[PDB]
Each structure stands twice: as C-alpha cells, then as structure tokens.
Amino acid sequence: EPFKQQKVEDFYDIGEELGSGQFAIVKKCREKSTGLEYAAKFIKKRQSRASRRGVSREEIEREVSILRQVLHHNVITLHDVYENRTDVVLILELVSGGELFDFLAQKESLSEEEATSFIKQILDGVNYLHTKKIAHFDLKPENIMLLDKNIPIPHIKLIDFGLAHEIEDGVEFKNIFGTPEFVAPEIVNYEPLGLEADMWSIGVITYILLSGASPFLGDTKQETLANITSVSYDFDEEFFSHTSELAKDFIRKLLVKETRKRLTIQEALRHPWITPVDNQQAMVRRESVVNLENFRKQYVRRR
C-alpha cells in the first residue's frame, strides 16, 4: 500500500543511532500509540538522476517490495513505511542484540557443533528467501545480527536488504555491488547473477567463523579481486589446525567459480557437517573446536 505521508516524529519517538550505510541512517524508535520499539531506516532520496547523494525510487521500492514479502523467524520483519520530502523511512523489527561475530568473540570456547547451529540459522533464513526466488546479495558478518545476546544460544536475524533482488525466469541480471571481501566471482566478472552468489558468501562467512582469517582478502582491493576471480584460497594450518575435514569440505563445495557446480541452499542444509548421518560424525563435530584466539584477534582488528 501507499507510503505514509505523515511526519514520522509525530507518531514515533526517536532514540539512539544503531548504524548507517552511505545513503541510509538507522535509528532506534518507539511508536507512541502502542509503546512498541522498532528501528527506523532513513533512506535519502535522489533529486533527479545525476545526483551523487540519494537512492533511486526503483531501488527504494524494490527493498520495500521484498521486505513486505518476508515473514520468517531468521529474517527481519517490516512494520511500516513513511515518506517525506527528503527521506523514505522504513519502520523495521528492532534488532538490538549486536553482530553474531561480536557475540562469538565473547565465548570462552566454541565447538563446531555450536558453530553449525548458528550457521544453520543463517541457512534456514537464506532457504526461506531462495524458496521465494529472492537473493540477498549482501551476506556478510555485519548483516548477521542477533535479537538478544543474553540467552544461551542467541537467535540470528538477517538484515539490510538494500541489494536484494527477485530472480526472474530467463532474465539475465548483471551488476557490480557489495563488499569486495565477500562477493562471488560472477559479481566481479560482471556475469549473470542468481541465488548462487549468496551461497559463495556463506562459504566466506563460514571460513572466517572457523578461523578468523578471510579466504580472499588481500593487501588491497586489487589483490582481493584477483584472488576471488582465480579462486585462490588455502586451509593454512596456522588457522585451520583444529578444523574437521567435513567443515573444510562444506566450504570447499561452496567456494566454487562455476555457478552450476556450487551447492544450492538445500544441498548445503543436507551436507554432513550441518546434518550428521550417524553418531560418529556427530561426535567428531562435537569435539572439534574453533580457535577463538585467532577469531578474536582478527575481529578486534576489524575495530
């Protein structure tokens, strides 16, 4: 339905900053009428076409269209949409538990069983999207949030659908976007895009989650892109000495250039590392640990 033309401030209390993109600013908010808390995403609108600042009507309407479709316990929910002269404001589910990687860095120990549990949460959210032919296109640790960091096993919420796109039958979608470190070769090569790009990103997130190291990240953006296109990564024993074989197989099957060869979200969920076939493989996963020393070190370096 239409965006609300009323003043956001007239119906919402505005609190602290939660974050921002280049073209958006997210703030904690409360609906005066209900007393309920949400997050208000203020997206700056473009003036005409050649504007350096602002997001286009098409891109704003796409994000809204996608968010209005999604109702899943591992995905952020949309509440309301407002529009003024400068901004289109998205009223979203309040997510305030911080980044998953922040929480993990806090743990005294982490087993691969625990790790897979969090990974499955992401996989469950992505599956829901992919079933609806929706690609997220921006899967990275920043966009992997939690509701509450104070329950034993926190619940993951996938956020920021600014780059999300509905995959159409027989329509070629080609674009260059996202954070270099996490993008699939087809993005870099300006080649047809689909749901496969998300699966590559999951492989990168898993890699970092288990090691602290990033598979393709170089000294510069130039190096990073060269590594991605040539698929040049390793399981160095400095970072992967504790890692199980199935964990490496899971990643190895996700970091594949050929899109048709890469695991689908369904194939990823069935994979023995996520889903043990017998008690043996379940116990191997249970006893395998993540070196949080390396994970923590590298995460603080991201701060």
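We're sticking with Swiss-Prot numbering for chain A, so the shown stretch reads 12-314, in order.
Placed from the backbone N, Cα and C atoms, the Cβ positions cover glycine too.
In the three-state DSSP scheme, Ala35 (ATP binding site) falls into the strand class. Counting every protein chain shown, the number of other Cβ atoms lying within 10 Å of the Cβ of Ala35 (ATP binding site) is 20. What Swiss-Prot records for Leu29, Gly30, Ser31, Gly32, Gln33, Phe34, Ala35, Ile36, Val37, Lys52 is ATP binding site.
Listed in Swiss-Prot as a mutagenesis experiment, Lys52 to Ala is described as follows: Loss of activity, apoptotic function and of autophosphorylation. Under the three-state DSSP scheme, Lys52 (mutagenesis position) falls in the strand class.
Taken from Swiss-Prot, the feature active site, proton acceptor applies to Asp149, supported by sequence analysis. Secondary structure at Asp149 (active site, proton acceptor), as computed by DSSP, is coil.
With a cut-off of 8 Å between CB atoms and residues at least 6 apart in sequence, the same chain places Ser122, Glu123, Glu124, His253, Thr254, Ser255, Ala258 near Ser299 (mutagenesis position), listed in sequence order. Swiss-Prot lists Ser299 to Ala among its mutagenesis entries, and the accompanying note reads: No effect on Ca(2+)-calmodulin independent phosphorylation or apoptotic activity.
Apart from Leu29, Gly30, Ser31, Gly32, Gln33, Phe34, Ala35, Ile36, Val37, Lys52, the ATP site neighbourhood in this chain, defined by C-beta within 8 angstroms of the site C-beta centre, holds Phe53, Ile54. Between the alpha carbons (Cα) of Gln33 (ATP binding site) and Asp149 (active site, proton acceptor) lies a span of roughly 14 Å. Pairwise Cα distances among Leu29, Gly30, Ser31, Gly32, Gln33, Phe34, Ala35, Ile36, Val37, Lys52, which the record gives as the binders of ATP, peak at 15 Å. For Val37 (ATP binding site), the count of additional Cβ atoms within 10 Å of its Cβ stands at 20 [all protein chains shown].
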